[PDB]
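Here's the structure, in structure tokens; my notes come after.
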Amino acid sequence: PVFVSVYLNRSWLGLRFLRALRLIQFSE
């Protein structure tokens, strides 16, 4: 655990919410 929240958190500002928005919306 704490492996997705850390990757979906830094991605929010790491890629203007693009690096995470593609990982949180891909699962559907």
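Residues 257-284, in that order, are what chain A shows, numbered as in Swiss-Prot.
Quick check of the header: solution NMR.
Keep in mind that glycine also has a Cβ here, set from the backbone N, Cα and C atoms.
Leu269 to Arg or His appears in Swiss-Prot as a published mutagenesis result, with the remark: No effect in the coupling between calcium and channel opening. Secondary structure at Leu269 (mutagenesis position), as computed by DSSP, is helix. The C-beta environment of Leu269 (mutagenesis position), restricted to residues of the same chain at least 6 apart in sequence and closer than 8 Å, is empty.
Around the Cβ of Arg275 (mutagenesis position), a 10 Å sphere holds 15 further Cβ atoms from the protein chains shown. Secondary structure at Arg275 (mutagenesis position), taken from DSSP and collapsed to helix, strand or coil, is coil. Here Swiss-Prot notes a mutagenesis experiment, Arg275 to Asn, with the remark: Induces reduction in the coupling between calcium and channel opening.
In Swiss-Prot, a published mutagenesis experiment is listed as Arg278 to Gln, annotated Induces reduction in the coupling between calcium and channel opening. Spatially close to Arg278 (mutagenesis position) yet at least six residues away along the chain is no residue at all, judged by Cβ distances under 8 angstroms.
Quoted from Swiss-Prot, the note attached to the mutagenesis of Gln281 to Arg states: No effect in the coupling between calcium and channel opening. All protein chains included, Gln281 (mutagenesis position) registers 8 other Cβ atoms within 10 Å of its own Cβ. DSSP assigns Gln281 (mutagenesis position) to coil in the three-state reduction, outside any helix or strand.
Cβ-based neighbour count (10 Å, all protein chains) for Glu284 (mutagenesis position) stands at 4. Under the heading of mutagenesis, Swiss-Prot lists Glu284 to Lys and annotates it as follows: No effect in the coupling between calcium and channel opening.
Note: the CA-CA distance between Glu284 (mutagenesis position) and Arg275 (mutagenesis position) rounds to 16 Å. On the backbone, the CA of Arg275 (mutagenesis position) and the CA of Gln281 (mutagenesis position) stand 11 Å apart.
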